[PDB]
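What follows is a set of notes on a single structure, which appears directly below.
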Amino acid sequence: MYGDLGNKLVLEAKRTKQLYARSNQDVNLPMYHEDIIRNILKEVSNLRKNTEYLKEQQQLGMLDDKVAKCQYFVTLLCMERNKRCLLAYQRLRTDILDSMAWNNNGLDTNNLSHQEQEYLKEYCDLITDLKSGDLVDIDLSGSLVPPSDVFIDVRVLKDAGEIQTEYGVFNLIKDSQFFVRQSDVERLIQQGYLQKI
Amino acid sequence: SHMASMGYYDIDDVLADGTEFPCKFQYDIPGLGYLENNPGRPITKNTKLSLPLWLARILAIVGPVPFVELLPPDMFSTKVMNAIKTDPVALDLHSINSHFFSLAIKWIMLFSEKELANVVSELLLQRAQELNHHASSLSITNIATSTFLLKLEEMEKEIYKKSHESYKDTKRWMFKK
Amino acid sequence: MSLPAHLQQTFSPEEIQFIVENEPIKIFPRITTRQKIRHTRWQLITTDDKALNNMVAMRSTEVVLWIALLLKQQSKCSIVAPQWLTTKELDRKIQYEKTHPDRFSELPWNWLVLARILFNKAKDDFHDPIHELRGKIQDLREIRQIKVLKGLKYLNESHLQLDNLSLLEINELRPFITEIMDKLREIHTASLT
Amino acid sequence: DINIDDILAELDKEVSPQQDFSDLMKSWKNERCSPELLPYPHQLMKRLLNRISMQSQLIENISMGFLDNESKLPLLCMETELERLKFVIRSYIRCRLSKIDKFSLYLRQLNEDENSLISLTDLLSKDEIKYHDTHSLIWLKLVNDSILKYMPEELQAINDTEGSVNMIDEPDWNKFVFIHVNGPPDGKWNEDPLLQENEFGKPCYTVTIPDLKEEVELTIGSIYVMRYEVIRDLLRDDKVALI
């Protein structure tokens, strides 16, 4: 019956919830089920046709006091359930896109629906609007691991040559090592040019 | 009515609401035969269906004589109540229902049952002792842990994953920088 | 979301270290910063500046622990362990623990965190031999872990009382005690009319 | 014996950067640990965001003297203190942005409810009012186009409280939280009307948990696992802190 497509969408939601927490990295979230979602939206359209085809037949006289009191209500409950599965799936994928927008793009696009490619842009634009204002003195997209550490040894993990950064210049020669203040290199550590800590 | 601690967008609540319960219809109803997998027939009084909980929870309330009776489900039969009361730690709840505790809470709401609330409060408190032993025990996995995690619900696996990562990150901090 | 999932309702052990690093500790300076009546100066904004511009070598003073560790990283300080990090005071607490099954002893909230920081960073500054201090910190850690496992037999719909439990000992138990008492409360309130 | 100590106390009697940081630490610890979105420290935050701007200018000005004793430890400490302070505020704001995400439809409900006991501008920073109002339209446009466009009109509401499940996720008011019972923030215990003694002498607050019809005494200087709905009034009044 009608909810059985929704359950397949939310079993894919659950598997992507597990996937994104089990695997230690930021994984690329799996491809949007445009097909299962079109099946669900098509079934909601047939439940709408059944509300239309009932709502007229009330005036034609077919014992609506019992008959419509149940048939409308069950047709409506099926559409509440399909709305919930779609919204529960779409909110989970939203939570992961916001996590990318803070964690990485704060400092795979084939997988996203076009509304999500759009939403991810508008949300990265919102993040940069918060840090570009008052509260600019603290880099909100910065690290949540506390600064227990003052100067650190860092080993340069990939060649990138002479690079600028706001605080200074480094020549990132493959397998040279720097002893430098943690606050200067922290974004290069996040980009994966540097190793240690 | 719904309780605020189980969420709209909460995937394990969406999945729990999907599970079927046995239902007797108390009325004849045209058009609804798609619930019996034949759209062309009416529903007939004393048909014994199985309906998803998101449909059954609501049909049990409205119609006084409502559209449906919920029959007592297998997972709350006296057999399962007896098995819970002898040995909570040994019991393979993940075979009885993968969502047993979420479904228990919904059943205790839907019919106020001081009896089932006692049995399920005790099952939870007794299995929580073992969840803390298997979460606390960190290698420098065992069969005696893995045989227990296979007996484990989709509710208690969250508590296990979360508690285990709490002990593990604390060891990881104490015994290196 | 904006905050990572493993931080959503609790502190990381590194945030529990950061909280403990905000406490005062006594030190013996190896620099005299105090200018005579007969130069750079500290100018801090979260802690008392007047303690650091007045250091005299080998007269003890108190500073915030994250400055003591930053000075002790050079040869420029030595960190005076609190009175409770003595083999006498640890052994009185071990006796208290064995004598009173029903209670935790009155150790300070930061005792595991501060022991772990100072045994790594200030290993040379103990008056007692550090292998007997590590030994008694472990003896205390293990007795309190038994008393915790006894306490969890009483998870409840209403409350618990956990009087002298450390911040690090609360922080490992938080996502278990609160998650189980939350489901015991949901199962209970569901039964009510 | 003639007990003098009040005569000796009257003879003896003859806002700051260190204090505000201690209120930021209280705010950060309670915000991480509570289920509710607590009200924003409006004046505290304006003060700290001044001191970070002035101190970060001062560290740069002192680094101009080094072009011309000349010991560098106080530069190292003034810099590592700004990193420690900027971390607490970033971790604080990132935490309460995470709650505005969870509670958008609940905060929208407090804002549509013109009879509300709370104005949203009491509760949120100007930058959180910005984040809230626009993140709500960005997410609403996504779902409204992508799936709601196809729904029948009475199901197009993203915030329907009348349906089979309430779509507005409220805070879990009864969350168990760990509390440490401070006593009054003033050392002056005799001021407080809620506080009272016990047997064994020791003072406490009494609170009733209404589902169970149970009174509990929260004795000063001890730690409880306790329901947040019972604590709110003591926490807002600074009588307890969340561990």
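We number chain D the same way Swiss-Prot does; the residues here are 2-15, 54-107, 120-294, in that order.
Header entry for method reads electron microscopy, 3.7 Å.
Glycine is no exception: its Cβ is also placed from the backbone N, Cα and C atoms.
Database features (Swiss-Prot):
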MUTAGEN   D:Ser66 to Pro  In sld5-8; temperature-sensitive mutant; in association with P-21. Defective in DNA replication
MUTAGEN   D:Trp67 to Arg  In sld5-12; temperature-sensitive mutant. Defective in DNA replication
MUTAGEN   D:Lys150 to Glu  In sld5-2; temperature-sensitive mutant. Defective in DNA replication
MUTAGEN   D:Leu293 to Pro  In sld5-13; temperature-sensitive mutant. Defective in DNA replication
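For D:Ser66 (mutagenesis position), the same-chain residues 6+ apart in sequence whose C-beta sits under 8 angstroms from its C-beta are D:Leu77, D:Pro80, D:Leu83, D:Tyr143.
Distance from the CA of D:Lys150 (mutagenesis position) to the CA of D:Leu293 (mutagenesis position) is 17 Å. Minimal Cβ crowding within 10 Å, among the mutagenesis positions D:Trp67, D:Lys150, D:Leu293, is found at D:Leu293.
Each residue contributes its Cα atom, and for D:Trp67 (mutagenesis position) and D:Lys150 (mutagenesis position) those atoms are 13 Å apart.
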